[PDB]
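Engineer: Below you'll find the structure I mean.
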Amino acid sequence: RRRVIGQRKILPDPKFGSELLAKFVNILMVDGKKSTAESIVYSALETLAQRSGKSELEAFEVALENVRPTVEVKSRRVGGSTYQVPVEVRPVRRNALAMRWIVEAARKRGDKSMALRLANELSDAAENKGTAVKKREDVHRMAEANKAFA
Amino acid sequence: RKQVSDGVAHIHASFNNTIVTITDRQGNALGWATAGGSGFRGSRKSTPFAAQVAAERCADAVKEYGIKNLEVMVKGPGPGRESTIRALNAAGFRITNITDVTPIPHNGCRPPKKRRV
Amino acid sequence: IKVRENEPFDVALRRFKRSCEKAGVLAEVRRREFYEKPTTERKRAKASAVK
RNA sequence: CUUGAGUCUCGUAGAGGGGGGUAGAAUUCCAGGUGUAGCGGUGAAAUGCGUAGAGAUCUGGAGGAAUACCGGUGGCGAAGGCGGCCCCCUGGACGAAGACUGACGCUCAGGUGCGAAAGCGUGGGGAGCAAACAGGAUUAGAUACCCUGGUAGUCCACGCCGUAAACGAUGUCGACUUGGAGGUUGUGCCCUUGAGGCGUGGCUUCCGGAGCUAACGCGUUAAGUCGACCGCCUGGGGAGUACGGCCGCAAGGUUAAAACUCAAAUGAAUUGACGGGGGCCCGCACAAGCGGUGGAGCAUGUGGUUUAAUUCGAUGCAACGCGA
Ligand SMILES: [Mg+2]
Ligand SMILES: [Mg+2]
Ligand SMILES: [Mg+2]
Ligand SMILES: [Mg+2]
Ligand SMILES: [Mg+2]
Ligand SMILES: [Mg+2]
Ligand SMILES: [Mg+2]
Ligand SMILES: [Mg+2]
Ligand SMILES: [Mg+2]
């Protein structure tokens, strides 16, 4: 409300040193088990970076580039009616949502081990193939379909 | 077909719907399009965007008539009252005149009561 | 309310309608009427117009 | 006798009244052209209108009703009320110079006349709107609000009905009592060089002093200070009802009680509370997120049921791993 927090500075990626990558590990992290998280992020970040051949953060970026929404609808209760109005998503949010979607979808990929799942979803994303990108499509389709209010 | 190259564009910006009709300077309608008919219904059909998709949708019909330039006849409030025009021109149309043929009686018939909540 | 404006230039000059017909009058006659409501509700605009 | 009242002359403004014309904008309806799958409507919808071609669009025609803009803190009228323009018949008001009659005045029970809308009778008219009525929707229901239709009526002539929060909720006529700002209409005077400035009558807004007032407020257009005449009130309910009279085509109007019953009914102002009133703010209140409950097995408390007893207490949030 009146408050004005902001962006809680996150500790840079250890094996690398990228703030973005760092928060990506937290999103996947669970029960405050930060170690277990990294043990999964890298293992899958490697099995993929290998195939792509290019540096992790590149294949990583590309993957996100697809699962990157530009606009989304924001609920608004104005006039005894909840009108769904779309709006361009800020830069920071874009990366966040993407990462969140990637994991949330990767976690439920029915594979064998989280690592493998993550690796796959991360790939499929880099070419609108997995569920991550799917979300963005449904979200982006939400907008425009409400562009009237936009 | 006839190649008119220049006619008029009537716009019915009704409070609920928005239809755009293109016809030669005679009156003979060459082709028409409507908001409600262009997809979205009820609530969304009576929005500014609605009329837009309609206007362009109309041109995709009368443009085959070799229409180049054309005037603009508008009447009625509601959205798409102005919108329709833009999409009409932007769609590649040499616009010229724009007049509001909105009917305004110097006190004649008694309007309906209605709306009471 | 006519608008020909020679010479090409994507400017509507719509402001014209907004200085006569269109709403205000159209929106006025839209629904029901008044019959007595004006001599009061409308003549109450002065009780405010005073200041 | 002339200052009250009236008369005459000359102007001034006006939606004042009666009658008759007439113009333009729009709606609807009819006919034809172009054109094609929707239109219309709502919160959504649906009824409805559409391929028998609607809607939109253009042309031609018919008809009724009402007169955007001007237009207003505006004007006229006794009140009701009266708005396009033109003609004819007509009423009132105001000023100005003056001229004339010479108290001819003010008020008025009864009486007479005028009276919004709705309503009634006869004969017309009927576009739009709309009691009734019929569908559709909404809801627990919805004999409503909303939607689609739609008769009376709304319009006209003549007659009847006489009521309204017919209100300024404030009777008419007259004389006095500090001010300010403004509208409207007439008029005398001044280089009006230009509008303008000095004023002086009529009508009319807003603020406000004294004083008046229970207060709110009124305040030279008084609800102030006085005079002439009139109408009316005497607790709430019952009841503007019954009965009777008069009036009315009727609907009903007008005149107007009692029995019984209550200790109040009521006006204004005050504080607070509340409002599906307004403004401005706070809180994991929401929104943004993470993880849960509600399903599962079990633990536990409660209600319930049972029991000879299932000891008593806690029960919206603020009771239910609570007193234990
Ligand atoms: Mg109705
Ligand atoms: Mg009548
Ligand atoms: Mg009759
Ligand atoms: Mg007067
Ligand atoms: Mg005062
Ligand atoms: Mg009270
Ligand atoms: Mg906190
Ligand atoms: Mg939340
Ligand atoms: Mg959840």
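Note that chain A carries Swiss-Prot numbering, so the residues on display, from first to last, are 3-152.
Any Cβ shown, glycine's included, is placed from N, Cα and C.
According to Swiss-Prot, the mutagenesis experiment A:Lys36 to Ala or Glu carries the annotation: Defective in ribosome assembly. For the mutagenesis of A:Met116 to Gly, Swiss-Prot gives this note: Significantly decreases affinity for its own mRNA. The structure shown keeps the original residue.
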Engineer: I need the CA-to-CA distance for A:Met116 (mutagenesis position) versus A:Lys36 (mutagenesis position), whole Å please.
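Structural biologist: Computed Cα spacing between A:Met116 (mutagenesis position) and A:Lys36 (mutagenesis position) is 15 Å.
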Engineer: In terms of DSSP three-state secondary structure, what is the assignment for A:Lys36 (mutagenesis position)?
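Structural biologist: Helix, per DSSP.
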Engineer: Go through A:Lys36, A:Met116, our mutagenesis positions, and report the one whose Cβ sees the most other Cβ atoms within 10 Å.
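Structural biologist: Of the mutagenesis positions A:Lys36, A:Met116, the highest Cβ count within 10 Å belongs to A:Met116.
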